[PDB]
Amino acid sequence: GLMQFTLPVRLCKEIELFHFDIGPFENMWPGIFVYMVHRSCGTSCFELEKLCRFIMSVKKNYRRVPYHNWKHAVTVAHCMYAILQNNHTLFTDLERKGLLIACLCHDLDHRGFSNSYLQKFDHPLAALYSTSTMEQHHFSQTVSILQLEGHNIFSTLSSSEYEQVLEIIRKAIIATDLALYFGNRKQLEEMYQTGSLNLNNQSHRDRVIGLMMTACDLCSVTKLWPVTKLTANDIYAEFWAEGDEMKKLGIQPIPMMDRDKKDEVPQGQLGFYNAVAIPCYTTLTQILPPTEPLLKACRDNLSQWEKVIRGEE
Ligand SMILES: O=C(Nc1ccn2nc(-c3ccccc3)nc2c1)c1ccnc(Cl)c1Cl
Ligand SMILES: [Mg+2]
Ligand SMILES: [Zn+2]
């Protein structure tokens, strides 16, 4: 009850900033998450013992892949913490509860392969879930862990509040399927520009939470340049293994996934900043002005990739 988590001074101050890197000490990541739940939600949101047991089972169900791993989960939850803390009054009690949990869980049991690779491989999961294949699995794994004995962190909610928080988590996780982001942001852009955006409309809130999930999921591009650049190595290590596995099925992979085309990575990053990242943080900043530091950090990293192409590094 009277037991706060506290962090060393440098982490206590920097965890509040959008560009915080959670560091290489894995054993500190559970504590960092509990700290963020306690400040974002309250010390009463969750029974400490249940929350701790839930975090450790979630950790166990992330795999030892280069990028879609336990560090990505906590990193994405920290970006959500920074958004929620900078927008104190815009979100409900259930949303604050559900969204950090959704982010910790959003890539549960990821194997390092895209929805496309599962479909070309003819993986069983692609027959069980014809679209958003991995994201429906991630939500399935979240419910499994919530149902383990002593793991029900939502046990004090009413039946209808419990159904609402699991619906927030389901939509939040499904929204991390980047195939769905393009149309979600176009609708949000039109709604904001014609002045029809209404945060009392549930279908509108759902869309805005979707865009927050995309923004937290991509937050590698909003870090200081040396974090962004070193993280890109882990991203491509997965993509190039997927490309190798495409070649094993007798399919030329897209260039993004072909390690024989490393030289085109800088141009490929420009496309991604211009087609996905910048538009994402731009629309987010229009809807939630205090998230502007994400757009600014993203623009700084776009300018660093432009320098790589100009051979200035
Ligand atoms: O890097 C990412 N995406 C992208 C998206 C398109 N292309 N095309 C290329 C490319 C094309 C031709 C030749 C060589 C490379 N490289 C990419 C990387 C990414 C994905 C998911 N999460 C995050 Cl934070 C990021 Cl930063
Ligand atoms: Mg994912
Ligand atoms: Zn992710």
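Chain A residue numbers are taken from Swiss-Prot; in order, the displayed residues are 724-1036.
Any Cβ shown, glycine's included, is placed from N, Cα and C.
Among the features that Swiss-Prot reports, 3',5'-cyclic GMP binding site is placed at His791, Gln992, with the record citing experimental evidence. Same-chain residues at least 6 positions away in sequence with a Cβ under 8 Å from that of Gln992 (3',5'-cyclic GMP binding site) are, in sequence order, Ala955, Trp1028, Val1031.
In the three-state DSSP assignment, the secondary structure recorded for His791 (3',5'-cyclic GMP binding site) is coil. In sequence order, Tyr785, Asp830, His833, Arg834, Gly835, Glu961 make up the list of same-chain residues 6 or more apart from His791 (3',5'-cyclic GMP binding site) whose Cβ falls under 8 Å from its Cβ. Residues annotated as active site, proton donor in Swiss-Prot: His791.
Annotation source Swiss-Prot lists divalent metal cation 1 binding site at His795, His829, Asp830, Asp940. Secondary structure at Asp830 (mutagenesis position), taken from DSSP and collapsed to helix, strand or coil, is coil.
Among the sequence features in Swiss-Prot, the mutagenesis site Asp830 to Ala is noted as follows: Loss of activity and of zinc binding.
Annotation of the published mutagenesis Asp830 to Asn in Swiss-Prot: Reduces activity 1000-fold; the original residue is retained in the structure shown.
As annotated by Swiss-Prot, divalent metal cation 2 binding site applies to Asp830. A simple way to gauge crowding: the CB of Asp830 (mutagenesis position) has 25 other CB atoms within 10 angstroms, across all the protein chains here.
Among the recorded positions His795, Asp830, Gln992, the ones whose Cβ sits under 6 Å from an atom of ligand 2 are, in sequence order, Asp830. Burial estimate for the binding-site residues (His795, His829): highest at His829, by number of other CB atoms within 10 Å. Within 10 Å of the Cβ of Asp940 (divalent metal cation 1 binding site) there are 22 other Cβ atoms, across all protein chains. Classification of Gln992 (3',5'-cyclic GMP binding site) by DSSP places it within a helix.
Excluding the listed site residues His795, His829, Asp830, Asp940, the same chain places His791, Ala796, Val799, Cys826, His833, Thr899, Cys939 with Cβ atoms within 8 Å of the centre of the divalent metal cation 1 site Cβ atoms.
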